[PDB]
There are 2 protein chains.
Amino acid sequence: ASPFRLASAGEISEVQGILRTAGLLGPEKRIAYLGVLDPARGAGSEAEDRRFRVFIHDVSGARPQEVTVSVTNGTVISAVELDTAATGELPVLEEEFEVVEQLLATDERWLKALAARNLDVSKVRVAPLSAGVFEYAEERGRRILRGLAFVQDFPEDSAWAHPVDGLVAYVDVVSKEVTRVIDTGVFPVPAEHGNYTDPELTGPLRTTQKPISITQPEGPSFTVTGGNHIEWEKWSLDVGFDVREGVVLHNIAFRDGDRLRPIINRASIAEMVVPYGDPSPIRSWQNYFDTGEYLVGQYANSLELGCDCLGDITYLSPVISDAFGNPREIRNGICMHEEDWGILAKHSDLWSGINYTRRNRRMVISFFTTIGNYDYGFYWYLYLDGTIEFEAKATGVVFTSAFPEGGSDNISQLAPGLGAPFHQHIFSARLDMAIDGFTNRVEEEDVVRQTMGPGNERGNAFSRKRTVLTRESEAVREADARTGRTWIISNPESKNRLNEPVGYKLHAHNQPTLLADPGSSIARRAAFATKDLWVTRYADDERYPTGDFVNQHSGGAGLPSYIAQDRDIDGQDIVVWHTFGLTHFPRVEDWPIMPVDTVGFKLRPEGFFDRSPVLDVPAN
Amino acid sequence: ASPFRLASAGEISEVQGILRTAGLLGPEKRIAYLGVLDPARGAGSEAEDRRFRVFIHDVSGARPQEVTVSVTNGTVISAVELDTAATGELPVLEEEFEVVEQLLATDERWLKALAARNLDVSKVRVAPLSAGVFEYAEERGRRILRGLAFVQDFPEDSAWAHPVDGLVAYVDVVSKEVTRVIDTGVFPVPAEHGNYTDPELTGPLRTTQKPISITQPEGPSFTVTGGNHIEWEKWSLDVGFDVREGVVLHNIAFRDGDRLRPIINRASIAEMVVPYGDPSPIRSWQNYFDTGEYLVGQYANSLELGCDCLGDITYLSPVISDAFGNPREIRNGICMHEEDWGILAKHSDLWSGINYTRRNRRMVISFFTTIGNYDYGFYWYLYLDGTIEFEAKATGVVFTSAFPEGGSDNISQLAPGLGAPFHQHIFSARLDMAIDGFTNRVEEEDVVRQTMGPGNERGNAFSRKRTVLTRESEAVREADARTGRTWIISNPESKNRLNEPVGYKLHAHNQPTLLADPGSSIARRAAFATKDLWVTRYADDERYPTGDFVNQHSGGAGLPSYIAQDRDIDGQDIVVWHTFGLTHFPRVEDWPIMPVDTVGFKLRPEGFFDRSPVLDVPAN
Ligand SMILES: [NH3+]CCc1ccccc1
Ligand SMILES: [NH3+]CCc1ccccc1
Ligand SMILES: [Cu+2]
Ligand SMILES: [Cu+2]
Ligand code: NA
Ligand code: NA
């Protein structure tokens, strides 16, 4: 019944039929993105209209199309031809992964490069990497992937241990031409394997770990209704899933007494970018937007009980479309469970004699995705006390190169002859805020140091200052860890019992933002990543910080174009965009498979409640 | 057998006998600190000499003494009279907590103040607060506590809800005189109660929480031998306990193959300070060093199975001395257990077809302490992958005041008429480093941004730079979150298989340091808290960042005096001192009992191992 329900296999089948009948799904068509559209602002009509957005690619070289379809009215709403030289290429297709290796395998320039290195072409894997936009005029308007080669010694070998450096090729995947092959020199292919399941490398496995059993004998404390609506410990929300963004959280609310109070209308990771800091011409073009270019949701793993998710697990199995419009289930793609989280509140009072201890817990909603060498877990946490937290968990295999004789300022050595270029992993969280309703504002809060003197005679005073962001042109903010800078999202029309505006405080990790030179191509295409915090006025079509078509777009789309409208954001329907990321100087311990590292952010209530919201928690 | 074993009740009894026989424990004596001394550098003699350090107070007004005693030779090693006007007062005694209220209860100035407010003296609780050093010349050389009053309406009432503002008294607890009573005006005593176990306030308790059962059917994976030696998942260490510092970790090492490799020789929280930022004369003197002035270990809680520590728990029950030299057990004062910690490493490889997932876990060693209104949990974590992490958990009841009519720049309103002054909680971790041995050095690592140009034609390069700290005068460092600043502790004489020095990287949270004016009394007494990182050359007597006698010391002792020696720290026996803390602007949700907030730091291996140290972990 809910307009926020997951897409069903039946809905996907109808979309395919509607497209087919209208002539838009010929044998040369490929669906490059399919996703349900959110209800527009003003759903108080209950006139449910399930609409879907589709990007249609053409393998014969015709112009792609963007198409909106109503499964509720069996109609094509709109269908527009796209000029990709203008607005960007469509996301990479999964079936294009192997096309790069196959086209290179018959190219004479490629075979001469491999032969000079004594490499058997049947052993050489080619990574299908997004191309970006650089100096090559012949690439404008064409669908280009770039290829870097790795050697597999045998079918189960980890190819990442054997990069073929000094060699890169560019490929046009529509016309099937190899446009350039660049060979800058021969590097020894690193010889050690990185097979982390080989007993030769692992040694004897440990026998010292004894099992930890986590069970819920009466089942979990949360309920799931309508397929994806969650209620847990006064929290209410809908769990959505989009093939581009992955897990999306809708309608986050908290039941404060008899009142259901909204907090966040929509929460997602709307983009992520991995820029590499190696100036070698072999890799200096390398940046991928896993979300915008590859679509992280379509590579979600099936999560195994006991290994990936431990405890009393409830699974969701989202449905997406394959390239031909058929539905495919991602079995067990989303794990949901509650976890004990230590002490929530504790006090032993000397004067009253009362000893008080309560335990905390959190609700976990998570998925894992794999794009090539990288694996990422996305975790949303809801805590008893009103805190919301996101955590990214980065693991998988680092992207490798040769380690140059005589070292490098931009590459780490992981093993003899084997290097790992410096890079970042940068995320954009899009938080469509709804603190007690849609009239919200953002204040920047800094600690204020005070000078010893009149009114502060012992020099101990300190304070804080809050600056309201009133227009989009002043809502592009940087972190300042030294002044304890945070941002408060408040509702000036909703007050707590002290007559102060209710609010939530955003706590950032204050990691470095984009390191690239501001005049670089990546700084223009990933402009969102140059600042920690952006606030925009809500608008239906402003979904991604990089725009709708990230692949090979020349830059500027998204956030910098949105905020130039300079709209009013002081007590309006606003969206907060938080940039956060990891700067990764690879270490020896990251090899041959990387232990998880983490980054994220959290939001805590700031005078949202009239007192602690966990006074009614019982004693275990 | 181990020289690092916990003190036994029998050892305490011998100390008391030795002191008594030597004439040092007369009926006017009080033991204000008793603790075992660490073995000196050069324990390779195995000549165990269990020595204890004792601070002896005299309630009749004689000079206190510092005494060292060998329980191994039944001898007083040394006994020195202390000039407290010079070197500071002894730590607050527990029996002095009630003396402040009792002395005030018969003072005419105090009774006139209470009578003007219609307060029954039998309802008025007085907090025994450390005095610091300010402008009062009469206080030099005397043992002073200051008193702030709270009203208890009935024996089980939370007094913190009813501060008596505009009133403070200073008391000499040795001569039992009230030296001053300051009344700056009448404030209404806030009327609402803060009784968080009152059904009137909590409402009906939740019935929606279902149990989480954590068990280990074959017992825990770690072993405890010799009372306090832990082995777990290649980690080895001794858990110590000191009445001042609390849990202390000794001899942290990791078994890498057949080799036991040291990492940290001694880890402790060596000081913590809570400065208040309210310039009102009633509170502008308020700073307490919970560790140095009050001794956090002697207020450790007895931790309850199921409430405080959940899972398969192993307890340690440390023994300390009471004020008369009798041993007292802190039953169940330290909890130890292992916890599941999610995914450790994961990759699904497109080319080899191998799907790989391993789970992480951590070893937890924790205690909780209560000093007045505040409750703090101290947690040490050891992870499978070599990471060491500390976390402080702050809860309890916020310190309160009246909320002034017309507001305040330095106080938060929590309830009608009830305020909570701004303050910080700042910790000092003392890490006596032993990375693969005692020859260590510290490098500061900053990210380096590079300009687009020759050698960096696409403007994507970035790098990092490391600066060796060679002398103590240059080893006082500040954080810089914007440049991703970290510190690496390495051993230049111990290399990994890549011929690079083995190391560990310290990751700070980069929270604000001490906010007080640098010319303030607190900035002089808590000088350590003004900078994020200090490195000193190890020396036996350099134990605390504030010196041995914090109470009423005039400032400068500790770290600023140590580093003026300007000793060589480049490949030497060094000690890292990390300042970290929380800046607390109290929120409504902190009232009437505060949900836990956290701060801490972590150390991760940086080329310490020759590859990931968790390749031998098995598949669940
Ligand atoms: N993460 C997207 C880049 C990528 C895609 C496929 C293989 C290796 C790398
Ligand atoms: N934390 C040390 C200060 C303190 C001590 C006792 C009661 C209230 C406050
Ligand atoms: Cu990385
Ligand atoms: Cu606090
Ligand atoms: Na909004
Ligand atoms: Na050392």
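Residue numbering for chain B follows Swiss-Prot; the residues present correspond to positions 9-628, in that order.
The deposited model was determined using X-ray crystallography, 1.8 Å.
Yeah, the Cβs are placed from backbone N, Cα and C, and that goes for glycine too.
Per Swiss-Prot, the feature substrate binding site maps to B:296-307, B:379-384. The Cβ of B:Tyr296 (substrate binding site) lies under 8 Å from the Cβ of B:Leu137, B:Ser138, B:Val281, B:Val282, B:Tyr302, B:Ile379, each of these being in the same chain and 6 or more residues away along the sequence.
Positions annotated as active site, proton acceptor by Swiss-Prot: B:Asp298. DSSP gives B:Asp298 (active site, proton acceptor) a helix state. Proximity of B:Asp298 (active site, proton acceptor) to non-local residues of its own chain (separation of 6 or more, Cβ distance below 8 Å) is seen for B:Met280, B:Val281, B:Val282, B:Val304, B:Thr377, B:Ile379, B:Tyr382, B:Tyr384, given in sequence order.
Among the mutagenesis results in Swiss-Prot, B:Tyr382 to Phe has the note: Loss of activity. The residue drawn here is the original one.
Here Swiss-Prot flags B:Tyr382 as active site, schiff-base intermediate with substrate, drawing on similarity to another entry.
What Swiss-Prot lists as Cu cation binding site is B:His431, B:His433, B:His592. Less than 8 angstroms from the CB of B:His431 (Cu cation binding site) sit B:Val282, B:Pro283, B:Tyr284, B:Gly285, B:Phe407, B:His592, each of them six or more residues away in the same chain.
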Distance, B:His433 (Cu cation binding site) to B:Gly305 (substrate binding site) (CA atoms, angstrom):
17
List the residues of the same chain that sit at least 6 positions away from B:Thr299 (substrate binding site) in sequence and have their Cβ under 8 Å from its Cβ, in sequence order, or write 'none'.
B:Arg252, B:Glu253, B:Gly254, B:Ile277, B:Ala278, B:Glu279, B:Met280
Determine, for the Cu cation site, the additional residues of the same chain whose CB lies within 8 Å of the mean position of the CB atoms of B:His431, B:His433, B:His592; present them in sequence order.
B:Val282, B:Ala402, B:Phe430, B:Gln432, B:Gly589, B:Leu590, B:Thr591
For the recorded positions B:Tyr296, B:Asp298, B:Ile379, B:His592, which sit with their CB under 6 angstroms from an atom of ligand 2?
B:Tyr296, B:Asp298, B:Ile379
Does anything in the same chain, at least 6 positions from B:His433 (Cu cation binding site), have a Cβ under 8 Å from its Cβ, and if so what?
B:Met280, B:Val282, B:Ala400, B:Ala402, B:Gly589, B:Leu590, B:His592, B:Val607
Have a look around B:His592 (Cu cation binding site) and count the other CB atoms within 10 A of its CB, chains all included.
22
